[PDB]
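These notes concern the structure reproduced below.
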Amino acid sequence: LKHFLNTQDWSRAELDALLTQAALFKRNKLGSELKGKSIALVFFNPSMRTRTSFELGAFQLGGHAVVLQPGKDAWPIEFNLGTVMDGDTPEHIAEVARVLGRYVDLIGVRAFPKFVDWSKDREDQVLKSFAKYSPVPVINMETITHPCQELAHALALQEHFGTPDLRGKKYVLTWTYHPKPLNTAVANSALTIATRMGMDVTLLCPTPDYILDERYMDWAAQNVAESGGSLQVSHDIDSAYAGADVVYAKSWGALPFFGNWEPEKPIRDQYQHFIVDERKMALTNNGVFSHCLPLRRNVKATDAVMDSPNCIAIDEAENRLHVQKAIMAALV
Amino acid sequence: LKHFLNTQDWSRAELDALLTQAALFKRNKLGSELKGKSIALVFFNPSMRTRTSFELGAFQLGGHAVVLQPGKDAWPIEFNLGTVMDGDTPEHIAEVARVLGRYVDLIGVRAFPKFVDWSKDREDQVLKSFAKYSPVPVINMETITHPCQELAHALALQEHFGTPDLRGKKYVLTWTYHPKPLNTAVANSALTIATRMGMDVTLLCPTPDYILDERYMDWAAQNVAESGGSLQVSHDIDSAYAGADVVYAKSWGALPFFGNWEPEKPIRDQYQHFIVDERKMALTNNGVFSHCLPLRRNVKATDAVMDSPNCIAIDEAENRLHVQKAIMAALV
Amino acid sequence: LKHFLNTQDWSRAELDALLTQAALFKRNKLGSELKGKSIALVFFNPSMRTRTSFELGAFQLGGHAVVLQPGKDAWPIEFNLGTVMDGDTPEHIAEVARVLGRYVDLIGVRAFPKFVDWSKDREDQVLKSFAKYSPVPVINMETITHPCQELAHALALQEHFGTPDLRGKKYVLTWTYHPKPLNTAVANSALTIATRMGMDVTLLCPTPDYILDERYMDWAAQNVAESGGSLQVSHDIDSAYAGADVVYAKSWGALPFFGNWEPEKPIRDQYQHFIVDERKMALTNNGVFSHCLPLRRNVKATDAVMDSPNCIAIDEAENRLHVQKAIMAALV
Ligand SMILES: CCC[C@H](NC(=O)CCC(=O)O)C(=O)O
Ligand SMILES: CCC[C@H](NC(=O)CCC(=O)O)C(=O)O
Ligand SMILES: CCC[C@H](NC(=O)CCC(=O)O)C(=O)O
């Protein structure tokens, strides 16, 4: 059974088919690719865009989405095997996945890491559990990667440059400030999709500590090697933004500090200047700027940049809807 | 772009068209005025009637409603401008409104005041923010006014008297008891719609402190002046109910006590007799009684009154469904 | 007006019609028995299966389900009569039921007991209040009985044995361990449906204290007397499982300990061996095993049993969907 866990599991031709079909849905939003069909959207963390775009996407295609929130309405779910379940979890993912399998045609899941031990978070236990026990296709709605955002971001870029071939473009994935440490998911996904598109990627971040998990650095290299692009890690703002075509900001907690965020506080606080403002954007090749959102103004990016005509954040958010309808349609 | 923020922004002819179309939907509930269309219902406070009537109204018209609750599922939203967003709000209404604008065709919003400073609450920051940044029509689901209730209430009255012309009817908007201070919204809306219908309106309330904000007292005067009705403030129960045709109860916190409810407690507690019971209703001209609901029995009104055949509360609640389908249909 | 509060209120012919229609829906899931229709699903407790199966069932039949959760989104609801509502409940079920009555065509309700006083819980105040004030058919989504589970369980059994006639089968309803005391609902329902099907029922439980409320023991006797089956209470594991055809596990708090669970703790803890493992299942006549779910692994049943080909828990969960579509279709 084919799932949509990461874009890395898909061939360039399959992904390309997805984007084109997404572009097709954007011109003809109503359809019947999901008539009488339904999808279970399971959320273990908040969401505005993902929840809304999927719920609407399923409706516009003749289907119906059932939104579940383990712990708020549905029963909390246990993921570990061979365990005496006398704790806070009343049922196991093995049952939950098989049960949903008899009701819905697709299962979407959102589960951010717990931030206590990256060794445990990097395993993607939730997504992998669903994909293992579910008799129906599973869709990643963001765990430690955000593949749906990738395709929304990618489509938005091609649309901006009026071409599907983004090779030779200078892509800058910059870390940005935030009072607290966040998920690396969106970053791992951006690095993955930008290198898969074959762009000249620079991972701008404060210190080596902030470099993404090796897994994605490796996926990125394999992508560069295959698409003819390039990868590069920079700790210098100006040399990074210089002549950039795209600038994607996202804040995240330094991996080496999982479970020990105390000393991480004083470190991130001394890099607030990483904020994406006009100065840095002026150094770009009239480049574009985006963010997966939700975005904090005057923290991650200044008001002037968000309101700038060069900001394609709203278009990227919109394509989430089209891109996901292409995925669901392709999975049923 | 035309919105439905308050009935005061609409002409008498437009409002009349709304009520008639609502009466038309009441005879033919299923339609296609919203086929393939959707609406984002954003709730910052609880709701049973509004949430249900809108969700159903959108369905019965071929559309789909997406219910969002900032803080429970969607991300909390910031409304102030030029602020360093390092607080509890992860994203700004400027983005949220533009994003929803790419997904849904209509946006409904519910946001009661915070009760700390009426000077800030009376500004209607949430509703105005949505209407400012949203590329699609916005609908007031209750903030400091409850226009949807107004039209449901109005339709219910015309239906009761078998006529659209309510002029010359004695309308009594009475304050009523409640262990705590509430929103003036429903009251401000009742005063507005009753004076706009050209009835003889009396605002019965305990003391001058309980008189509604000048804004609505002024809207009411302009309405009297235009419809030929009348406005009047009374602190005497019997002289108010006397020969009334309609009696609308609603409890609210004295505006001058926002942020300082301590001394408000002892004041409201000495006016529990304002409860709408049989005695007061007997003094009426066999008048009708209603309440926007949720209503607390034996506090706001006695069981005998609620169960009375003169109580049209349930019909008013029902018309919410028809009246809102007329608004959505008119806005797309 | 006909409701679906308990299977006991329905004749054997009506119930049989329900199961057959459920079997019919299972072959033809999409229909129009609910076109333009809607149902209000009111939840006072968590739910994954019930909420999902009903929401989907309504969709697959052309209708729409509105999920309400008094206290989370909708306003909390008061059920006592002639009370001064100055507490935590803003509105009364008399209004809530009549209001929903003007919006939806059906009302489903879930409300577990409070576990403080069984004398009050056994009254089924919530379900009875809805059925009393609602102008439209009411459906029990589990209170002190779980009739929907009954029919899902029953259908799953007939399907397993390839016949609708379950008479002469040895049915074992066994209590099982759980760190805390639970609702007897599923148990009361199993005892009811198994005796109504005319099987040889044994209620295996630790001590006499754990025997179900007399009401259901009585319903069971009347059912035995009518169907030709049998009822029997056993406190011995091996004599119970011996040659069983069906084994239904469910944990519950000893009724005589409501409001006084302290001493109940040490009592249930000394019966953990009641867990449904392979040994006990080996003593059966190659019997089947099920559980209403959510089920805690290695507490209520071992992993080996849940994963066993003899476990029909997932099928029972699926039939919830078909069985409820048959009920809704029959009630409109
Ligand atoms: C379908 C059964 C629903 C419910 N189950 C629970 O409340 C179990 C909760 C837990 O095990 O923590 C019950 O006991 O009736
Ligand atoms: C689409 C991104 C979702 C999520 N964002 C957050 O958790 C931000 C929360 C905050 O800023 O308070 C993340 O970091 O991946
Ligand atoms: C339709 C009216 C909604 C709201 N009502 C409440 O907040 C009442 C809450 C309570 O009585 O506890 C209000 O006062 O405007």
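Chain B uses Swiss-Prot numbers throughout; the residues present, in order, are 3-334.
Note that Cβ sites are derived from N, Cα and C of the backbone, with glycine treated the same way.
Pulled from Swiss-Prot, these are the features on record:
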BINDING   B:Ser49, B:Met50, B:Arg51, B:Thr52, B:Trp77, B:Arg112, B:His148, B:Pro149, B:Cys150, B:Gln151, B:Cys294, B:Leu295, B:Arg322  carbamoyl phosphate binding site
BINDING   B:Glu144, B:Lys252, B:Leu295  N(2)-acetyl-L-ornithine binding site
MUTAGEN   B:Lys302 to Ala, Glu or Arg  Significant decrease in enzymatic activity
Interface-proximal binding-site residues, chain A, C-beta separation under 8 A, candidates B:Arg51, B:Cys150, B:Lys252, B:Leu295, B:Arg322: none
Pairwise CA distance, B:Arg51 (carbamoyl phosphate binding site) versus B:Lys302 (mutagenesis position), rounded so that it is a whole Å: 19
Binding-site residues near chain C, Cβ-Cβ under 8 Å, from B:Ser49, B:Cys150, B:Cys294: B:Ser49
Residue among recorded positions B:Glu144, B:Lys252, B:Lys302 with Cα closest to the Cα of B:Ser49 (carbamoyl phosphate binding site): B:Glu144
Where the C-beta lies under 6 angstroms from ligand 3, the matching binding-site residues among B:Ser49, B:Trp77, B:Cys150, B:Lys252, B:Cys294: B:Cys294
Shell list (N(2)-acetyl-L-ornithine; ref centroid = CB of B:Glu144, B:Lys252, B:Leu295; cutoff 8 A): B:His148, B:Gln151, B:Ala187, B:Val188, B:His293, B:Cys294, B:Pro296
C-beta crowding around B:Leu295 (N(2)-acetyl-L-ornithine binding site), within 10 angstroms: 23
B:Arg51 (carbamoyl phosphate binding site) in three-state DSSP notation: helix
Cβ-Cβ distance under 8 Å to B:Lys252 (N(2)-acetyl-L-ornithine binding site), same chain, at least six residues away: B:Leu175, B:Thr176, B:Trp177, B:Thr178, B:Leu184, B:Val188, B:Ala189, B:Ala192, B:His293, B:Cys294
Span of the carbamoyl phosphate site, taken as the largest CA to CA distance across B:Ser49, B:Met50, B:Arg51, B:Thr52, B:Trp77, B:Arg112, B:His148, B:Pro149, B:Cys150, B:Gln151, B:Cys294, B:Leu295, B:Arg322 (Å, rounded to a whole number): 30
Listed binding-site residues (B:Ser49, B:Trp77, B:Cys294), ranked by Cβ neighbours within 10 Å, top entry: B:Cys294
Nearest-integer angstrom distance between the alpha carbons (Cα) of B:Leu295 (N(2)-acetyl-L-ornithine binding site) and B:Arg322 (carbamoyl phosphate binding site): 12
Lowest local Cβ density among B:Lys302, B:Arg322, which the record lists as recorded positions, within 10 Å: B:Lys302
Inter-residue Cα distance where the pair is B:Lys302 (mutagenesis position) and B:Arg322 (carbamoyl phosphate binding site), in Å: 21
Three-class DSSP secondary structure - B:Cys150 (carbamoyl phosphate binding site): helix
C-beta crowding around B:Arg51 (carbamoyl phosphate binding site), within 10 angstroms: 27
Within 10 angstroms of B:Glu144 (N(2)-acetyl-L-ornithine binding site), Cα basis - recorded positions out of B:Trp77, B:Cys150, B:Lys302: B:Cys150
Spatial neighbours, same chain, of B:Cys150 (carbamoyl phosphate binding site) - Cβ under 8 Å, 6+ residues apart: B:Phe6, B:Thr52, B:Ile141, B:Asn142, B:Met143, B:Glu144, B:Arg322, B:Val325, B:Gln326, B:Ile329
